[PDB]
Amino acid sequence: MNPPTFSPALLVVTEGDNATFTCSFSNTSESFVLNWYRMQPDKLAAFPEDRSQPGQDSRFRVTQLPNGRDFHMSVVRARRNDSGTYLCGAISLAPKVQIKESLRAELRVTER
Ligand SMILES: [Cl-]
Ligand SMILES: [Cl-]
């Protein structure tokens, strides 16, 4: 498995705006999960949507775009406190279980 890429490296938005990173990942034929983390990593959202646990309400979304390779990692109503660094991590579920991380990207949320 190849690592995913995560862009843009720096995203600056105003508080109250949405913010969207793009994770790009070229899969093999094997099952995978793509996690979005805020960086100890904190998992914000995943693709596919997790069906092993009950649904959760969230400002964070991961969506696979129709080209399959790109994924939007979005925050709604960004707050000053959302400023920080983030990454996406691909987990191969076969033939070997492994995680490969993108480089980090920074979100800067500026005052209104
Ligand atoms: Cl990257
Ligand atoms: Cl899904």
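Numbers here mean position along the shown chain, with the first residue as 1.
Determined by X-ray crystallography, 1.2 Å, according to the entry header.
Backbone N, Cα and C atoms are what each Cβ position is placed from, and that goes for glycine too.
The following features are taken from Swiss-Prot:
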MUTAGEN   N18 to A (Swiss-Prot position 49)  Decreased N-glycosylation without affecting binding to binding to nivolumab drug
MUTAGEN   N27 to A (Swiss-Prot position 58)  Decreased N-glycosylation without affecting binding to binding to nivolumab drug
MUTAGEN   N81 to A (Swiss-Prot position 116)  Decreased N-glycosylation without affecting binding to binding to nivolumab drug
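Unbuilt region (4 residues) between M39 and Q40. Cα separation across the gap: 6 Å. It is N27 that, of the mutagenesis positions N18, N27, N81, has its Cβ surrounded by the most other Cβ atoms within 10 Å.
Secondary structure from DSSP puts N27 (mutagenesis position) in coil. The two recorded residues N81 (mutagenesis position) and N27 (mutagenesis position) have their Cα atoms spaced 33 Å from each other. According to DSSP, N81 (mutagenesis position) is assigned to a helical segment.
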